[PDB]
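Asks: My questions all concern the structure below.
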Amino acid sequence: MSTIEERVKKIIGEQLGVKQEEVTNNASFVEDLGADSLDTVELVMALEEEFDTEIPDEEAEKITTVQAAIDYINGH
Amino acid sequence: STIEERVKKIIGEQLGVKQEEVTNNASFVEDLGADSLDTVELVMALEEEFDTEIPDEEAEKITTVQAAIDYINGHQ
Amino acid sequence: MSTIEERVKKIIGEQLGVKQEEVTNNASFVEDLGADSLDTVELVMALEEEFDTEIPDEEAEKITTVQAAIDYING
Amino acid sequence: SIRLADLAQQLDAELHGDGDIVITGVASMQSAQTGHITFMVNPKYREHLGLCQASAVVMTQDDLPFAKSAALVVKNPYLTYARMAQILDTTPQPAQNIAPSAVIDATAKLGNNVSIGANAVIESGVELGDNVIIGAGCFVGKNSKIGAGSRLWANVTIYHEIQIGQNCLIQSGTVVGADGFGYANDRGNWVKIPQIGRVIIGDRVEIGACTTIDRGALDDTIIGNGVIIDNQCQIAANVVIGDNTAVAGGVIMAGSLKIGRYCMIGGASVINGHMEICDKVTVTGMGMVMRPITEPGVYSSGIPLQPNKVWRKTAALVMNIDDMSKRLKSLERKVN
Amino acid sequence: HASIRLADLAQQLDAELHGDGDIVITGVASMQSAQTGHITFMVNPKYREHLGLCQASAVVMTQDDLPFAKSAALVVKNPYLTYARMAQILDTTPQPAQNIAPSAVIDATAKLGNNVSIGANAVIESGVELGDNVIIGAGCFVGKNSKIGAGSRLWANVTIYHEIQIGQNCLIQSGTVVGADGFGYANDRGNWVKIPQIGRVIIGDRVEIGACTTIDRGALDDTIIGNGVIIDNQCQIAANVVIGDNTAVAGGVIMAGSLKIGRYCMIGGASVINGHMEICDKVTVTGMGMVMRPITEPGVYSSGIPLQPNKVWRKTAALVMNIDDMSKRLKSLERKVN
Amino acid sequence: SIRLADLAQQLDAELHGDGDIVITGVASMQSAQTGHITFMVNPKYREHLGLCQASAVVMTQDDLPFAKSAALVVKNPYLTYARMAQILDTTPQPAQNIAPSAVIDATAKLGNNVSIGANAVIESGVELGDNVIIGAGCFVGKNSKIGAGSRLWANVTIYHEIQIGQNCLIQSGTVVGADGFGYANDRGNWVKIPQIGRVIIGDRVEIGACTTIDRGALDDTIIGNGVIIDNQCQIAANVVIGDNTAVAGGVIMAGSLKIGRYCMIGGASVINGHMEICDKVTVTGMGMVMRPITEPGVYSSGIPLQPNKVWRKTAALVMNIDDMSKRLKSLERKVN
Ligand SMILES: *P(=O)(O)OCC(C)(C)[C@H](O)C(=O)NCCC(=O)NCCSC(=O)C[C@H](O)CCCCCCCCCCC
Ligand SMILES: *P(=O)(O)OCC(C)(C)[C@H](O)C(=O)NCCC(=O)NCCSC(=O)C[C@H](O)CCCCCCCCCCC
Ligand SMILES: *P(=O)(O)OCC(C)(C)[C@H](O)C(=O)NCCC(=O)NCCSC(=O)C[C@H](O)CCCCCCCCCCC
Ligand SMILES: [Cl-]
């Protein structure tokens, strides 16, 4: 029922505790959404669970924005 | 040998008190000197002996000896 | 490709940050090899993975020396 | 020394027993003898009244049937204990008038009935309010201000441009207003950033011994009214602490932390900086406060002691928890 | 009351001035507090939109910040370092003392260099040497034969024990104790027997030490603090610790004896460090680090489990303490499945 | 300096080598030169002994065959090290004479051979036993008593009504007897509870620098005979510490803790209050002591450093261990 983009943004929102209106595709986890170093790791783990996937860390270090989180899941 | 007696034994073993202090109206915290981890540990102990899983919302309502007995009885 | 002695000694050396001269067979981990409180436990884990085995706690507490380690692994 | 009846009325407590009983002091239940008043807070100890040698006991209404002596009945025995201990206090003052060995700058401005202990040093431009007491060996730095009724025990250091409110109390060895830990890095070399903010301490603040409160870099470190701070604490530059907050011993706070009102910070906690903790938050002891706290309530951290042999295995397993996690996923997959 | 033309300040800071050079700058202030005559700075680009709100006469910033400026701007590459320099230029901090107080007690065998100041009721022991421009704050004690190098300064109520050496241009805040006995005791059938601590403390040049910090003297050989080291408040630096040049130690760090720390390290506040071991150059330990083992490779290292809601934490704690059981059930399931 | 044979006798050591050797001081095994005596406790340094340039080495009977210098043979080289370093101690005293600049109340009682350093302040009713030495800048409060042979380094603060035994030693910046952290909560306002108990310190106690030991609320804080306490410790109100216990640096103790005899508390430990630790307990460093300890032995807590990127994953998995626990249970079912 939910799109991939919706599922990714929902999790970013719940994990960083921000309003869905703030989860902009250009938002940076750290600079914009105020993620600390643990938050981003917890964020990735939550993405692995939602989409039942594994994220090699070399890719995971590239997931620093909303768009980047979507792109990994997307293959985009 | 009964549920009431097996529960009352585990409690005493858990809280380091005699089997005569374990009155049915006894509160773990207020009467039996339970500390912040004592009740969580007690619940884990009961879950193991009686082969059940107790949800966190019931567990926080098990503050007395009788409430513990009542729960196990109602769950096999 | 390595003999059991060579494998066991290599694991110990890596865990304890010691050279292969230090790693004599009579060597005690704590006394002679300067291991700390977590090193023996973690060393025992290092063996369980390298050898793809499973050492019972009962057996694990007798491995305190290089020779005792090698001796368990030959089994 | 006081008559029980006078004591009861000054405590606004209900006298039950001979009001002419002479109370000479406060004592614990186990130590109390004739002449002593004590108190009971926990109903667990009602039996112990039958073994207590006090001339009087402060207790509640539901405790009174259990009494074996004169009693004062109140709603809050512990608060009443605090008040009667004040009435019967034996604690002396840090100093008595102005010592001839004190070194006081000619431009210092002293209010009425100020006391200053032997070998204390008061710098230029300092203002001490009425009834202020400066203990032996203190230093009070340039242009600092200490409000009426405030008191410093021996060997307290106050830096320059510090403001302390009324009726405060600071114990020995405490240092208020030292430089914040402010340095810029120049290709590995540290370059000092002068800390030209201050510390502002409100009214009725009590600070323990060997505690350090740094001055701010630019704006001020701020301690609100009615705050209590225990020993061995570090309050870094530009920390702001809301009214009536309590900070137990050995707490370390990073710079630019803002703490709200009515918080209780458990001893030995470590608190990250540039962030906020809202009102009505309790942090239990040794808390690792890494993130802001936005909702009131109680928060904790730490894995408690175990027998050493057990801990070894615990710690080793935790350090390899990621491998446990993988083995778990790999097993869930195999089953399904 | 400092007073400096903005053009003259820009010149001293090697900054590119955008705006009126005749502006008179009287001090540094924060963006929120700055008034006319104040200079301030900005590092975080998040404050760009804030610039309009600011009442400062000038703001130190980067080239990229410039289009957002609404005041005279000083453009530099490193605004934070420039802030440090301009803060120093306009520093209002007083000195711990000036001249020699008549109430000071100075042993006649003590040697004082040129322009030395010594505060009221300070106590200087026999054999002490104080270099030129040294400043000893009020109520300090400086012990027998100790040597304090040129330009070094002690705030009030610092304690320096005997045979201590401090280099040039150091700064030590109040309540700090340098050179107390290390915690040295031999056990004789359960009774502790004191081991005299006859080593010393050797502090380098340009070292800054915070308040209520204790640096113990060595047992035999010396406790050593390298050049350019910075140490915050309430730290314990035990006997025979050696700290390499330019290392930073934040508040409340506890270090065990005979620890060796390399150069350019950053030790996070409230960390606890085991002894008789070595940490290499360029290691960062984050706050509350439990440093049990040597560190042989540069990088960042961390420990600790952060706060949770108390109800949640109770369950987390209980589960971690029972983690061996969990490990055994997991293994048990693996062999069953296979 | 001392003849090696004369030193060996005082150390009850069996001498092997030239007794006419002149010993001038103690030094480390790597720094020792002609005229120094050193010691060996670790048998690993046996084949290193040829490199050492000491004139004499303290060692065991089993070490004797490897000796490459004059050797003192004993049962316990480390203890022998302590005694010989005491014999050859270069440490000066905190003071000699009574300083003209010291401020001593007329009602203070001084024993024979008391020394009091410059600018020390001694209050009324104070008693100092024979050979007591008070360092410069100290404060000793009203009615306090310091037993014979005890010594305070500079800038130590002793409050009022404190009792210290014989042959104690206290390093600089330490504060003994400050108010315990005692307050009653009145509807969110803190009300001070005067702390009228005391601190009782026994004989042969050694306390480090910038340590704080608070006075009791009603009954006393008590430090047993032969206790050693390192720097930066917080010993709260009404703590009782049993004889011969050692407390390493940075330890924080809550009020009303009782600790038995012969314990060792590792540095930076944090200990909960209103409970008891029995005799012969060791707590390793950074111990989180939440619960009573009823059996002797060694106890530990804490998860040690990991590379930061490893640590982030560790912390996240631990914080979510409940979920991991549940995934384990369900998987235990799916194959039952
Ligand atoms: P549960 O209640 O949910 O959790 C149990 C714990 C976390 C152990 C417990 O409730 C707790 O945090 N207790 C004490 C917190 C505290 O700060 N206690 C001291 C009260 S004031 C006093 O003792 C004066 C003294 O000077 C204090 C100095 C510092 C005290 C050290 C705190 C010890 C914390 C224990 C950690 C396990
Ligand atoms: P992530 O970045 O990989 O990990 C998250 C952590 C580890 C929290 C984070 O990166 C971090 O360490 N930030 C730096 C925290 C810090 O040390 N802040 C203080 C800097 S200097 C200071 O303010 C001076 C003051 O006088 C003393 C400092 C007191 C000690 C600070 C406690 C550290 C907090 C850690 C978690 C509770
Ligand atoms: P293992 O033995 O079963 O466990 C390993 C640990 C826990 C690391 C180890 O045994 C241990 O506890 N070591 C040292 C504990 C201690 O208090 N050591 C100090 C001896 S006295 C000294 O060094 C003088 C100094 O003044 C003491 C200051 C306090 C320093 C405490 C460091 C604790 C280190 C623990 C891990 C980070
Ligand atoms: Cl601490």
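Residues displayed in chain D correspond, in order, to Swiss-Prot positions 3-338.
Cβ atoms are placed via backbone N, Cα and C, with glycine included.
Record note (Swiss-Prot), mutagenesis D:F41 to A: 30-fold decrease in affinity for UDP-3-O-((3R)-hydroxytetradecanoyl)-GlcN and 5-fold decrease in catalytic activity. The unchanged residue is displayed. Among the mutagenesis results in Swiss-Prot, D:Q165 to R has the note: In firA200; confers temperature sensitivity and reverses the rifampicin resistance of rpoB mutants. The residue drawn here is the original one. Here Swiss-Prot notes a mutagenesis experiment, D:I172 to F, with the remark: In firA201; confers temperature sensitivity. One mutagenesis experiment catalogued in Swiss-Prot, D:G228 to D, is accompanied by this note: In firA200 and firA201; confers temperature sensitivity. Among the mutagenesis experiments that Swiss-Prot reports, D:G252 to S is described with the note: In firA200 and firA201; confers temperature sensitivity. One mutagenesis experiment catalogued in Swiss-Prot, D:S271 to N, is accompanied by this note: In omsA; confers temperature sensitivity. One mutagenesis experiment named in Swiss-Prot is D:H276 to A, and its note says 30-fold reduction in catalytic activity. Where Swiss-Prot documents D:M290 to A as a mutagenesis experiment, the accompanying text is: Change in the acyl donor selectivity, showing a preference for 3-hydroxypalmitoyl-ACP over 3-hydroxytetradecanoyl-ACP as substrate. Produces a lipid A with longer acyl chains. What Swiss-Prot notes for the published mutagenesis of D:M292 to A is this: No change in the acyl donor selectivity.
Are these features on the surface or tucked inside, and what are their neighbours?
Replies: Sequence-distant contacts of D:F41 (mutagenesis position), defined as residues of its own chain at least six apart whose C-beta falls under 8 angstroms from its C-beta, comprise D:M31, D:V59, D:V60, D:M61, D:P79, D:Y80, D:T82, D:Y83. Annotation note: D:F41 (mutagenesis position) sits in a strand segment as assigned by DSSP.
Residue density at D:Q165 (mutagenesis position): 18 other Cβ atoms are found within 10 A of its Cβ, drawing on all protein chains shown. Under the three-state DSSP scheme, D:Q165 (mutagenesis position) falls in the strand class.
Secondary structure at D:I172 (mutagenesis position), as computed by DSSP, is strand. D:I172 (mutagenesis position) counts 29 other C-beta atoms within 10 Å of its own C-beta, drawing on all protein chains shown.
Sequence-distant contacts of D:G228 (mutagenesis position), defined as residues of its own chain at least six apart whose C-beta falls under 8 angstroms from its C-beta, comprise D:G204, D:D205, D:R206, D:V207, D:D245, D:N246.
The DSSP secondary structure for D:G252 (mutagenesis position) is coil.
Under 8 Å, Cβ to Cβ, and six or more positions away along its own chain, D:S271 (mutagenesis position) finds D:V253, D:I254, D:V285, D:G287, D:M288, D:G289, D:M290, D:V291.
Within the same chain, residues at least six positions away from D:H276 (mutagenesis position) with a Cβ under 8 Å of its Cβ are D:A256, D:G257, D:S258, D:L259.
D:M290 (mutagenesis position) falls within a strand segment according to DSSP.
Counting only same-chain residues at least 6 apart in sequence, those with a Cβ under 8 Å from the Cβ of D:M292 (mutagenesis position) are D:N274.
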Asks: Which mutagenesis positions among D:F41, D:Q165, D:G228, D:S271, D:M290, D:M292 have CB under 6 Å of ligand 4?
Replies: none
Asks: Using DSSP, would you call D:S271 (mutagenesis position) helix, strand or coil?
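Replies: DSSP assigns D:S271 (mutagenesis position) to coil.
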Asks: Cβ within less than 8 Å of a chain E Cβ is the test here; which of the mutagenesis positions D:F41, D:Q165, D:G228, D:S271 meet it?
Replies: none
Asks: Out of these mutagenesis positions, D:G252, D:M290, which one has the fewest other C-beta atoms within 10 Å of its own C-beta?
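Replies: Looking at the mutagenesis positions D:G252, D:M290, the Cβ with the fewest others within 10 Å is that of D:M290.
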Asks: Measure from the CA atom of D:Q165 (mutagenesis position) to the CA atom of D:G252 (mutagenesis position) and give the result in Å, rounded to a whole number.
Replies: 24
Asks: Tell me the coarse DSSP state (helix, strand, coil) of D:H276 (mutagenesis position).
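Replies: For D:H276 (mutagenesis position) - judged by DSSP and reduced to three states - the answer is coil.
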Asks: For D:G228 (mutagenesis position), which of the three DSSP-derived states applies: helix, strand, or coil?
Replies: coil
Asks: Check each of the mutagenesis positions D:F41, D:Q165, D:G228, D:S271, D:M290, D:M292 and report back the ones whose Cβ is under 8 Å from some Cβ of chain F.
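Replies: Qualifying residues, whose Cβ lies under 8 Å from chain F: D:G228.
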Asks: Would you mind reading off the Cα separation of D:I172 (mutagenesis position) from D:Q165 (mutagenesis position), to the nearest angstrom?
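Replies: Spelling it out, the Cα of D:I172 (mutagenesis position) and the Cα of D:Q165 (mutagenesis position) are 13 Å apart.
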Asks: Of D:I172, D:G252, D:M290, listed as mutagenesis positions, which ones have a Cβ less than 6 Å away from ligand 2?
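Replies: Only D:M290 qualify.
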